[PDB]
Amino acid sequence: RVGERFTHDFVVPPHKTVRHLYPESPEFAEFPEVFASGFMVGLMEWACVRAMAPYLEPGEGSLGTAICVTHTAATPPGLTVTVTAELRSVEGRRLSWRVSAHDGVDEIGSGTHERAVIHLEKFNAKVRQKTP
Amino acid sequence: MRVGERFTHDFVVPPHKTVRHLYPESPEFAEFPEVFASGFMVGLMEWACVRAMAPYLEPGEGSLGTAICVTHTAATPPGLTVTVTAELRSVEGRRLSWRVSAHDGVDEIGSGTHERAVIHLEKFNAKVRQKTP
């Protein structure tokens, strides 16, 4: 239901730091070993995917359609990041949550995430037609 | 740094940047379509802004992303080139704010805003290490 909360916990391992998001990037190579924003985004989206799985009919999946978050503190490997996903809206294919994350020491970021339900087969065909 | 200057960053998406590769430990992600993940797009927009900012940092500085607010409007399989365009909006002390957008050669795939903060790398690393268990 709208206003209901779902929580998801994740101990950050060494291979979720900045240099592991883009090993191809010399520009990130030497960066301090902290949980990457892109991996925080993927953990927030993962919490919302687990929260919505009962809503899916067979054949369906979902895609992230927007992310709007802050990243307010840094997290080295070893701390547990808890994400809280509070459902904000559910209408047809369209779902939205307020997401927030804290590492046991600091609040690390919060904001919103929107997803859309998709038909997996139809979607994969559209993907194939723009695949080289 | 010049406000309103645009920087482009081009990246051919390889197979290892699909959703399942962002969290190999997620059974939910393991079944998703083979398309570039939102968290990888966030990192690529950061990377573009990091390259744009580099020649104007002092020795020993770098930066952190402090906020991102973007849409993801179309999905991209491996083998297309994602071009990120980053446009500087403002510089206020350590804070740099950008308008970002991305297209994969076929479709527009997302747009919005991103902010960063300049950091002294060694100082920040030493502070990080102190909150490490």
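Residue numbering for chain B follows Swiss-Prot, covering 5-137 in order.
Note that Cβ sites are derived from N, Cα and C of the backbone, with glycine treated the same way.
Here's what Swiss-Prot has on this protein:
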MUTAGEN   B:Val23 to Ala  Reduced activity
MUTAGEN   B:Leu26 to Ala  Reduced activity
MUTAGEN   B:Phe33 to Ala  Reduced activity
MUTAGEN   B:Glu50 to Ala or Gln  Reduced activity and affinity
ACT_SITE  B:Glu50  active site
BINDING   B:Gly69, B:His76, B:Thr77  CoA binding site
ACT_SITE  B:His76  active site
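Locations of recorded Swiss-Prot features on the structure.
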residue : record               : CB count, 10 Å
B:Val23 : mutagenesis position : 27
B:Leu26 : mutagenesis position : 26
B:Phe33 : mutagenesis position : 19
B:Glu50 : mutagenesis position : 29
B:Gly69 : CoA binding site     : 24
B:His76 : CoA binding site     : 25
B:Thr77 : CoA binding site     : 15
Close to B:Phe33 (mutagenesis position), taking Cα pairs within 10 Å and only the recorded positions B:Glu50, B:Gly69, B:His76, B:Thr77, are none
From mutagenesis positions B:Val23, B:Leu26, B:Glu50, the one whose Cα lies nearest B:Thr77 (CoA binding site) = B:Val23
Spatial neighbour of B:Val23 (mutagenesis position) that is closest, considering only the recorded positions B:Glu50, B:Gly69, B:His76 and their CA atoms = B:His76
Please state whether DSSP places B:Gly69 (CoA binding site) in a helix, a strand or coil.
-> strand
Do you know offhand how many angstrom separate B:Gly69 (CoA binding site) and B:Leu26 (mutagenesis position) by C-alpha?
-> 18
Provide, as an integer number of angstrom, the distance between the C-alpha atoms of B:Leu26 (mutagenesis position) and B:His76 (CoA binding site).
-> 16
